[PDB]
Amino acid sequence: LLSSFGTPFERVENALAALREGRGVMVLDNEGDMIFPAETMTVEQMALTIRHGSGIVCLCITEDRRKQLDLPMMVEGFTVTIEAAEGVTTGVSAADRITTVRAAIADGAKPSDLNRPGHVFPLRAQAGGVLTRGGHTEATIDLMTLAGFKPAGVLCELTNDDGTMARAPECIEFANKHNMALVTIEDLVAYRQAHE
Amino acid sequence: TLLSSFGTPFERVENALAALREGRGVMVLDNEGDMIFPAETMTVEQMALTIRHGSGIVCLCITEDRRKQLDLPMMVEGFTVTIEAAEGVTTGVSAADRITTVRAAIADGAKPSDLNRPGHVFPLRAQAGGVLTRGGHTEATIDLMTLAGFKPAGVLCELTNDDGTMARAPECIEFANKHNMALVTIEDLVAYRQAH
Ligand SMILES: [Au+]
Ligand SMILES: [Au+]
């Protein structure tokens, strides 16, 4: 961990740089999630998440963004699911999922820009980020805001081919193979605490 | 032809019923090809398969009666709100967890309390009348399960290439041949039903 990616603070900083550079980040909590900036995620990165991830690809958003899109919570942090109103076909391909993410996060996006339900799963982050709730959703948003992006990111859980969820060592190995950075939620909490 | 390889249309349906009764999957084409399995026989390894080469949005096709029995609202005013087995799982995302959730939902005597919401399994409520009412993969699934002698509950997932594109028709055939699945089209099924 320390050997592969550096001290906690270095892991954080390294993760911001990777994000800004267009690389992904593995975020570990048991469960490691591949994460990317919603604004820059590519089609290829989407394809990788479907292939190596659970395929339940989530769009982490803020409450403001949720309100702006008029997306209710699924049950009285998943909201109701979405699909781009324009520019997609079945909504399932990597390209279509990207199209939907881009539509949701666009500046000036309106509710009508999205149909519901759909194949992209928004997650509303708790205000306060990881200082409030140590979830991958929060970590995603914190990482994006610290990196300098809009506070919206895409995440997916890393899954082994046999269907078991990747363990730390597998997550390290995958990050290495894919030139992603890797950081833990505790690291992030620590970092924010320090720079308070 | 590639499709004739599987027989004539009615042969294709019958072969599909045979494959299902044997616990094998069926590739249902409409291009979008979905892998399907009876919910009663689907295994962990089949589930791992669906996550690895499918979209990872693995759906449980159910009837309105079953949706009512589980007290599952539609997600929006055919997806219902998502589900998780209330017992027997952890994060809900692994292949074993998803299969656990499927089995919980379909059990004889299943109760709403047997599932938590939201979750990582996506029930889809089939239109009454099946493919004669709506030629969707959801209806196709339910029709095939019923015709095969199972409970009207099956699991489906769209076949995706590693590069994120949805499998094309010939790609679906290749995958079916590789995994010993039967192959049929929604049209074949419609025709079969109309005949009978
Ligand atoms: Au991990
Ligand atoms: Au298989």
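Heads up, chain B uses Swiss-Prot numbers, so what you see runs 4-33, 39-85, 94-212.
For this deposited structure, the header notes the method as X-ray crystallography, 1.5 Å.
Placement of Cβ uses the backbone N, Cα and C atoms for every residue, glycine included.
The Cβ of B:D33 (mutagenesis position) has 15 neighbouring Cβ atoms from other residues within 10 Å, across all protein chains displayed. According to Swiss-Prot, the experimentally introduced change B:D33 to S is described as follows: Loss of activity.
A mutagenesis experiment is reported in Swiss-Prot for this position, B:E40 to S, and the note states: Loss of activity. Shown in sequence order, B:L32, B:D33, B:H153, B:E174, B:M182 are the residues of the chain, 6+ apart in sequence, with a C-beta less than 8 angstroms from the C-beta of B:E40 (mutagenesis position).
Under its mutagenesis entries, Swiss-Prot includes B:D42 to S with the note: Loss of activity. B:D42 (mutagenesis position) has a Cβ environment of 28 other Cβ atoms inside 10 Å.
Within the same chain, residues at least six positions away from B:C67 (mutagenesis position) with a Cβ under 8 Å of its Cβ are B:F95, B:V137, B:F138, B:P139, B:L140, B:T154, B:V171, B:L172, B:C173. While the structure shown retains the original residue, Swiss-Prot records the mutagenesis experiment B:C67 to S with this note: Reduces activity by 80%.
Classification of B:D113 (mutagenesis position) by DSSP places it within a helix. Neighbour list (B:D113 (mutagenesis position), Cβ cut-off 8 Å, at least 6 residues apart, same chain): B:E100, B:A101, B:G104, B:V105, B:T106, B:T107, B:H136. In Swiss-Prot, the entry for mutagenesis B:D113 to S states: Reduces activity by 88%. The structure shown retains the original residue.
Under 8 Å, Cβ to Cβ, and six or more positions away along its own chain, B:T117 (mutagenesis position) finds B:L68, B:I99, B:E100, B:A101, B:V105, B:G108, B:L131, B:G135, B:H136, B:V137. Annotation of the mutagenesis experiment B:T117 to A in Swiss-Prot: Reduces activity by 75%.
Record note (Swiss-Prot) on the mutagenesis of B:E155 to S: Reduces activity by 83%. In the three-state DSSP scheme, B:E155 (mutagenesis position) falls into the helix class.
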Three-class DSSP assignment, B:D42 (mutagenesis position), comes back as strand
Reduce the DSSP letter at B:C67 (mutagenesis position) to three states and note it down.
strand
Report the same-chain neighbours of B:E155 (mutagenesis position): residues 6+ apart in sequence with Cβ closer than 8 Å to its Cβ, ordered by sequence.
B:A142, B:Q143, B:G145, B:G146, B:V147, B:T149
Chain A sits near which of the mutagenesis positions B:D33, B:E40, B:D113, counting only a Cβ gap under 8 Å?
B:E40
Where 8 intervening residues lack coordinates, what is the integer distance in angstrom between the Cα of B:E85 and that of B:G94?
11
Across the 5 residues that the deposited model omits, what is the distance in Å between the Cα of B:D33 and that of B:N39?
6
